[PDB]
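To start, the structure under review is shown below, and the notes come after it.
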Amino acid sequence: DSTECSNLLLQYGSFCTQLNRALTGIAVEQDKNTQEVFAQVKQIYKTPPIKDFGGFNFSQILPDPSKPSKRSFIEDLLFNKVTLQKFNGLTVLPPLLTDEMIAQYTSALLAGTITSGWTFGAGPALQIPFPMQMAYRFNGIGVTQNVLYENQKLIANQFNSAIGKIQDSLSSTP
Amino acid sequence: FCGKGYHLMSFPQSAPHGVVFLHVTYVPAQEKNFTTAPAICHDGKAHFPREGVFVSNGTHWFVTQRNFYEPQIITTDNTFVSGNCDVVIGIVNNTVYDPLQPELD
Amino acid sequence: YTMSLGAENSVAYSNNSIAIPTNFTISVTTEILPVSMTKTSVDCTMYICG
């Protein structure tokens, strides 16, 4: 707010418009970055209220309808670990996608891969029982279906325990 | 990577200072609900499909490929047998046709 | 207004239900990628002094 300074600044031409154009250019692509990572679903897919997935327990990755933004348990654990203005010219512009909408994106991406599998990324979302989804994903790595079906209860317990340890390794390890 | 759906093939087209790819993809459509089972019980043995899923039109059980509805009768050639019929949960009782018995008689 | 993230959809999931396509559509979609920009050069001495 110094007029004798701002008049002198015009003598340098168009540095000020270049700098603002560059910062606006890298502020728009910060929203493009989030859009191309999360906005990959045509529709908001939902999880069945009754959660019978053959023994698999996605309680710590699925949303909780009591928590802020209905964040999942691991998502809430993640938002409490990172938490560690305007004076003269500096102005932080808010992100276009609020954390609630990014959480809805990750809930839809996660509820479509549980119910429909990998089909909702290639067309119409086709439902399939989760145990049978695991069987065909076992086929993908070279193991036959019967290895999943005859060890289903062991496999579900291992998966649930592994999710539980992700929760612990995040809740404690700084 | 190359377009939405299952990639079939792509065609390049030159552009002033870039390239335009024409991604030809396969998009499934016109789906139908069905009933499935992990495996078929026959003679105290469990039968799993070699390549496909077990589906039923409400009355009869079929073996179809997983991306296109082409039901076929459950024979011992498009299934394989592994284990007894009490460990897989979701087994359904049904007949597995054999292409050797009819000729023998 | 507040953005709608998309149309709500619930997949009819159950422990013994599948959906299998009966037809298909062959779709062709474009994707444009820049590969090069204009080969320019400036004479530092001529630009500055002239």
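Swiss-Prot numbering applies to chain B: residues 1042-1146, in that order.
The deposited model was determined using electron microscopy, 3.2 Å.
Cβ coordinates are placed from backbone N, Cα and C, and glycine is handled just like the others.
Where Swiss-Prot documents B:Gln1071 to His as a natural variant, the accompanying text is: In strain: Kappa/B.1.617.1. Among the natural variants in Swiss-Prot is B:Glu1092 to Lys, noted as: In strain: Theta/P.3. As a natural variant entry, B:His1101 to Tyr appears in Swiss-Prot alongside the note: In strain: Theta/P.3. Quoted from Swiss-Prot, the note on natural variant B:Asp1118 to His is: In strain: Alpha/B.1.1.7.
Structural mapping of features recorded in Swiss-Prot.
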| residue | record | contacts (Cβ under 8 Å, 6+ apart) |
| --- | --- | --- |
| B:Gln1071 | variant position | none |
| B:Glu1092 | variant position | B:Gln1106, B:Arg1107, B:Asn1119 |
| B:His1101 | variant position | none |
| B:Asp1118 | variant position | B:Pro1140 |
Members of the variant positions set B:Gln1071, B:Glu1092, B:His1101, B:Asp1118 whose C-beta sits under 8 angstroms from chain C: B:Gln1071
B:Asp1118 (variant position): secondary structure state under DSSP, collapsed to three categories: coil
